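These notes concern the structure reproduced below.
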Amino acid sequence: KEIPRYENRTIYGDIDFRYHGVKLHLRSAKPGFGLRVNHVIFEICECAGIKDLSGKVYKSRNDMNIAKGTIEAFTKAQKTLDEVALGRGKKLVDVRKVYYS
Amino acid sequence: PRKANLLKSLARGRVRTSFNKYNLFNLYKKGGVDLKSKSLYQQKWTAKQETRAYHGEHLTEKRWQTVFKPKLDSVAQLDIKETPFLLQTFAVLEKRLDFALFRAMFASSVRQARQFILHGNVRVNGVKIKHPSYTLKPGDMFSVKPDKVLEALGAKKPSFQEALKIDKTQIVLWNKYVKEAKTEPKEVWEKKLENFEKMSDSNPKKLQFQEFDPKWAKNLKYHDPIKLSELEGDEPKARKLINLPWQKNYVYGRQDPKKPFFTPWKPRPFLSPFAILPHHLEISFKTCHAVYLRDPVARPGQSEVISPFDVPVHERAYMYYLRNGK
Amino acid sequence: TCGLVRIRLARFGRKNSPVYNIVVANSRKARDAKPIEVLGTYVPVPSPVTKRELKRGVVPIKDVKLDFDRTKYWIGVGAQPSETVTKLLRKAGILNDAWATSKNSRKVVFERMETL
Amino acid sequence: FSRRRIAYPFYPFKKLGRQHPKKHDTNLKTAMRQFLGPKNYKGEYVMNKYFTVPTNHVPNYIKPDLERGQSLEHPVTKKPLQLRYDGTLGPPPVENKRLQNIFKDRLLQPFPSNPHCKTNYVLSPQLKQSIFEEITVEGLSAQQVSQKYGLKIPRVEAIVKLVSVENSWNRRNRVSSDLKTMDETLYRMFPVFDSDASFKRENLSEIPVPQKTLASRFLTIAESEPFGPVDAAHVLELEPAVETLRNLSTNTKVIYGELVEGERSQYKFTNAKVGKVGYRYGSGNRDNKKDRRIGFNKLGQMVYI
RNA sequence: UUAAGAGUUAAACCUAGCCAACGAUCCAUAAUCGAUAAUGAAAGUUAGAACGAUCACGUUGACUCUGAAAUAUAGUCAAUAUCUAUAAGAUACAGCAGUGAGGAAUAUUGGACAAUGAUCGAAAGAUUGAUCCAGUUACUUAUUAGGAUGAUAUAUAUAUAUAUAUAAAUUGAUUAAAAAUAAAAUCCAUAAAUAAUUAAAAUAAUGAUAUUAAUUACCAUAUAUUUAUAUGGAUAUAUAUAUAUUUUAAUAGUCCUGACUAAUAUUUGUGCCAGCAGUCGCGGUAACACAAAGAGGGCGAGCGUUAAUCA
RNA sequence: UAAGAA
Ligand SMILES: [Mg+2]
Ligand SMILES: [Mg+2]
Ligand SMILES: [Mg+2]
Ligand SMILES: [Mg+2]
Ligand SMILES: [Mg+2]
Ligand SMILES: [Mg+2]
Ligand SMILES: [Mg+2]
Ligand SMILES: [Mg+2]
Ligand SMILES: [Mg+2]
Ligand SMILES: [Mg+2]
Ligand SMILES: [Mg+2]
Ligand SMILES: [Mg+2]
Ligand SMILES: [Mg+2]
Ligand SMILES: [Mg+2]
Ligand SMILES: [Mg+2]
Ligand SMILES: [Mg+2]
Ligand SMILES: [Mg+2]
Ligand SMILES: [Mg+2]
Ligand SMILES: [Mg+2]
Ligand SMILES: [Mg+2]
Ligand SMILES: [Mg+2]
Ligand SMILES: [Mg+2]
């Protein structure tokens, strides 16, 4: 699949995604912040090109279900800035992107 | 600090902050850190093991964990390649005086840099500093006693016995060459010119040559054979008894046997693999001085923290030390 | 010293490394108890001077931080300085020679100079 | 999965076969010997590529992956060598094509596994003297020297100070012959900084990244509004990023005390304010704690803060 | 009555109220807190030893005097327990040392008032187990606790890929099975010692610490700005003076290697025994787990373990 | 600036 990534390093916002018995709480992180997440999620992030990520798993911590549900979290529970801007007809500006020109 | 123990084990293959020959081979045969087929703990452990073998191995684990900083520092260019932020995992060690000396190439190792500091051979902007843990701030000038730097960077001074045996061998080879030249100068000239053709101009001898006569072989003179048993223990004797075109009136490597290095000064062997000019220091080698410009930073496509390991290894080590190995 | 209110030195720092607060204190409270006010600090060890700088002729510096306006207030309302504090305040110009003693009573090589 | 893995070379080498009962050898030792080649009677490895320093401002960094771990060369002709079945060193049967067309970026890469570590450029003595003269004699500001020569300002100031120290040392005949030979052999090992080239001149528009900006913040605004760096700076409550470069390119009452003959020290009283001056009461004691504060005296002595 | 309000305490009269399931009353337990310590991402949680703040007590209880302020470490009476002086006596170490006991467990019957304070005195000064120093104790935290080089030993024979042979070569093993650049040897240091000085803590003078730190490796001076060459006192020598000018190192334990959990180079003994174990569990002849050898992985003047706190 | 494991 294709995974949306903000700046090709993290997720756009935060994700609170339930996949069967697994409650994933993912949070985008700053540059230089590592992959501070469950080990299954760490491997998926290593393969997907996510570099900066924080998060926590609640209820079920089954490895297979974590693995499968994190991918629906990445694909379904994310909206890029372009999608939001076009849907709302508004301009979404990244303040840090503009501070450095 | 830790007692240096098996820092150059070939079987372990850890790369040290050192210009050592065994360290050079360990670096050469390494390849990369193999992280495949490993659990996350095993990956982090391997990363920590290798990277702490290089960065600050002489620090105890608890002291390093205390001085470890989660903060990583970078510069944004206002005028593209990805900034390797996590190569700054060990940047905090680079402001230590003992690491600054090694990066300035004023010592062969961080260990030697510690000893140079502890023995009073180092100064920080005037004042003698005897504490390797001393941390430099931007703009600080430090200096080393030039003899210490010359010894770190130079070749080992031979002892009398070893140099005398080497010079015996020198005499034997010189006499063999003289005999060969005298008997058959035709083939010797032919071989000399052919070798001059084969070699590259990079050698100074080729440039000098660019810059038959039977008289040539008449100039070559045999050299008397020396037996060291009678010549042992008398350096003034052997000094005058050795007279060769290259080395004149001194035993091998001991032109002035009162300096702490191979006295006709030549660089130490295997120096070029580790010859790296840091981005955060300005180095003046005539005076054996340096200036600490800034703490090392990461910019797009580059990190000024010199390391033999790739970004993934430092990522895993940083993950290890964030949580104290939890 | 006399009186309930006294300007004196309270010891801080480690063993063999004394530093002091110049404090206005109740006469009965312990030396290192929290005082009425902390008027300043006093480091009794002079600042080291290099041997070449001794050839130049610098004098080692003993560092004193002090709130002058508040110290004059406390002297005004009747607080009584100790002997060491009396010496410190006399050389700061806060107190004059009238606070000197017979033992403490000479040629001036430098003159008390105020800078901004 | 993880086991102990003896760090054998990643490239082929001839391993031990049957060994005489008293050899007592390891494959790692043989691999090192083959990497090093024969040792002279002088204790030298003339046959190893890396034994001797370069002389043409092209660093001779290791390339165990390009050259398949074959580090041997003829010292005079510099032609590659290989260990034949019979224990001699001769020409390779086939020539390597990975050792001729080496990317220019790879030649400045000290370590084969870290693409982000590159050696810096040495400045020629002529350029250093030029910068010293410009700063000290012609009084040109460090900003315009930095722009002219493409060097970061702290590096320019460091060059000025180092050249001053060099001038003193030369006036005192303290730079010995050994020091000059060491300096010139080190100088011929590294690439030379070239002011004119665009890719060899340092970037001059770098500012530290502060914690405040690092967090991503997004604003939803009308589709046509302009939003520039100044508006972004206002949103984050910071100076705009250009004043940071601009500012990086660039009273208390005291009373000195009366000294009299025989007095070994002087008193200087610095004015302070009650409620801000003093050692606080019941402050945290860290002396038995792992983060105890260590400092250094003006004489360089380690002291406890 | 008190300086002063109030069932605060005492007296009189009234009214019938007051508290309580958002927990009264009663019982038990506990000194309390911080810009202090621990921990955590944080909210918080824990501690209340150290630093500081507040309270209470000075063997137990009540009362009284003085005092601005005391149920005072005072006085009276009583209780408890000891000493003698045997009395309308003294003492009560929760002041500093120290002892016995209890306990898993917590130190000197030390030095000085030199510094900072406190008391007395007009001062000279006196006193200070406050305090400052030292002692004991890895209880905690630091810093040091050596760098570079180093796989052989014999022979024979302006160049340089030196080449021949003879010895040997520890444990394991027969090659990806190592121990091991580890040893030894080599070069160069510094610590300690040895001598010279020697500040600073404090000055008007006084230094317990103190065989001080620091500096110099013969001593000064005379110019340069730490490195120099000179002038003069040393210095034995040989024969005033060419010369050199102390000596000099290297000392790590403890746990673990089936998984969780880093530890692949394999072997030996035992045989559901002996034992191991935080959890799963291992041991019945082929034990990666027991007890060991080899090798290996941690942490390191500590390591483990138990008890606990936080997560 | 929130990671889990048997
Ligand atoms: Mg009085
Ligand atoms: Mg394992
Ligand atoms: Mg009333
Ligand atoms: Mg009544
Ligand atoms: Mg109740
Ligand atoms: Mg109680
Ligand atoms: Mg409590
Ligand atoms: Mg307390
Ligand atoms: Mg206590
Ligand atoms: Mg009481
Ligand atoms: Mg008692
Ligand atoms: Mg009582
Ligand atoms: Mg007692
Ligand atoms: Mg007992
Ligand atoms: Mg006193
Ligand atoms: Mg006493
Ligand atoms: Mg054997
Ligand atoms: Mg068995
Ligand atoms: Mg086990
Ligand atoms: Mg066992
Ligand atoms: Mg063993
Ligand atoms: Mg320690």
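Residues displayed in chain B correspond, in order, to Swiss-Prot positions 2-80, 88-219, 372-486.
Determined by electron microscopy, 2.6 Å, according to the entry header.
Note that Cβ sites are derived from N, Cα and C of the backbone, with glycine treated the same way.
Sequence annotations record features per position, and here Swiss-Prot assigns domain 'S4 RNA-binding' to B:103-172 based on sequence analysis.
Where Swiss-Prot documents B:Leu109 to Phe as a mutagenesis experiment, the accompanying text is: In MNA6-3; causes temperature-dependent loss of the 15S rRNA. Secondary structure at B:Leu109 (mutagenesis position), as computed by DSSP, is helix. Packing around B:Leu109 (mutagenesis position) is summarised by its Cβ count: 29 other Cβ atoms lie within 10 angstroms of its Cβ, all protein chains included.
For B:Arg111 to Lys, Swiss-Prot lists a mutagenesis experiment annotated as follows: In MNA6-1; causes temperature-dependent loss of the 15S rRNA. Sequence-distant contacts of B:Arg111 (mutagenesis position), defined by Cβ-Cβ distance under 8 angstroms and a gap of at least six in the same chain, are B:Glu102, B:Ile436, B:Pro438, B:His440, B:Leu441, B:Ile466.
DSSP assigns B:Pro424 (mutagenesis position) to coil in the three-state reduction, placing it in neither a helix nor a strand. The Cβ of B:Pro424 (mutagenesis position) lies under 8 Å from the Cβ of B:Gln407, B:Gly413, B:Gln415, each of which sits 6+ residues away along the same chain. The mutagenesis experiment B:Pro424 to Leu is recorded by Swiss-Prot, whose note states: In MNA6-4; causes temperature-dependent loss of the 15S rRNA.
Swiss-Prot lists B:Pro438 to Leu among its mutagenesis entries, and the accompanying note reads: In MNA6-2; causes temperature-dependent loss of the 15S rRNA.
Every protein chain considered, the tally of other Cβ atoms within 10 Å of the Cβ of B:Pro438 (mutagenesis position) stands at 22. Within the domain 'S4 RNA-binding' (B:103-172), the DSSP-based counts of helix, strand and coil residues read 30 helix, 13 strand, 27 coil. A coil conformation is recorded for B:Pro438 (mutagenesis position) in the three-state DSSP classification, outside any helix or strand. Under 8 angstroms separates the C-beta of B:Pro438 from a C-beta of chain D, among the mutagenesis positions B:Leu109, B:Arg111, B:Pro424, B:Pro438.
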